[PDB]
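*Asks:* Mind having a look at this structure? Questions to follow.
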Amino acid sequence: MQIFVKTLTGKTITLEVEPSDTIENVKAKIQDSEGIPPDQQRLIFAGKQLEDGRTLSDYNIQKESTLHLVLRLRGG
Ligand SMILES: [Ca+2]
Ligand SMILES: [Cl-]
């Protein structure tokens, strides 16, 4: 199973994952790849912010699904 993590700046990271992987595990992989701390990452799928303790299967994320990645909105 691969999924795509897509930024709004046109960069897509391809990750190898399992349905039982948690969002924490996915964020850890994004940190390894791009150096973004997990607490700064916002992942969105199905219009939902994905939470660290839930699994890909919890959100019904499928093979070759794309997840949006943006940063946490700071500075307000
Ligand atoms: Ca895995
Ligand atoms: Cl999808």
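Placement of Cβ uses the backbone N, Cα and C atoms for every residue, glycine included.
Quoted from Swiss-Prot, the note on mutagenesis experiment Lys48 to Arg is: No effect on HLTF-mediated polyubiquitination of PCNA. The annotation that Swiss-Prot gives for the mutagenesis experiment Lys63 to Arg reads: Abolishes HLTF-mediated polyubiquitination of PCNA. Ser65 to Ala appears in Swiss-Prot as a mutagenesis experiment; the accompanying note says: Prevents phosphorylation in case of mitophagy. Impaired translocation of PRKN to mitochondria. Annotation of the mutagenesis experiment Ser65 to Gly in Swiss-Prot: Phosphomimetic mutant that can recruit PRKN to mitochondria. According to Swiss-Prot, the mutagenesis experiment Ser65 to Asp carries the annotation: Phosphomimetic mutant that binds and activates PRKN. The mutagenesis experiment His68 to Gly is recorded by Swiss-Prot, whose note states: Loss of DTX3L-mediated polyubiquitination of histone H3 and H4. Recorded in Swiss-Prot as a mutagenesis result, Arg72 to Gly carries the remark: No effect on ADP-ribosylation. One mutagenesis experiment named in Swiss-Prot is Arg72 to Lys, and its note says No effect on ADP-ribosylation, when associated with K-74. Quoting Swiss-Prot on the mutagenesis of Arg74 to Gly: No effect on ADP-ribosylation. According to Swiss-Prot, the mutagenesis experiment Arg74 to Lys carries this note: No effect on ADP-ribosylation, when associated with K-72. One mutagenesis experiment catalogued in Swiss-Prot, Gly76 to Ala, is accompanied by this note: Loss of ADP-ribosylation.
Could you give the neighbours, burial and distances for every feature on this list?
*Replies:* Cβ neighbours of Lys48 (mutagenesis position) (same chain, under 8 Å, six or more residues apart in sequence): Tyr59.
The Cβ of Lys63 (mutagenesis position) lies under 8 Å from the Cβ of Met1, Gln2, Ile3, each of which sits 6+ residues away along the same chain.
The Cβ of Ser65 (mutagenesis position) has 16 neighbouring Cβ atoms from other residues within 10 Å, across all protein chains displayed. For the recorded site, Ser65 (mutagenesis position), the DSSP three-state label reads coil.
Within its own chain, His68 (mutagenesis position) has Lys6, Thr7, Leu8, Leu43, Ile44, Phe45 as residues 6 or more apart in sequence whose C-beta sits under 8 angstroms from its own.
Neighbour count (other Cβ atoms within 10 Å of the Cβ, all protein chains): 11 for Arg72 (mutagenesis position). DSSP classifies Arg72 (mutagenesis position) as coil under the three-state reduction.
Just so you know, the Cβ of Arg74 (mutagenesis position) picks up 6 other Cβ atoms within 10 Å once every protein chain is counted.
Of all Cβ atoms in the shown protein chains, 3 besides its own fall within 10 Å of the Cβ of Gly76 (mutagenesis position).
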*Asks:* Whole-number answer please: how many Å between the C-alpha atoms of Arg72 (mutagenesis position) and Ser65 (mutagenesis position)?
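*Replies:* One finds 22 Å between the Cα atoms of these residues.
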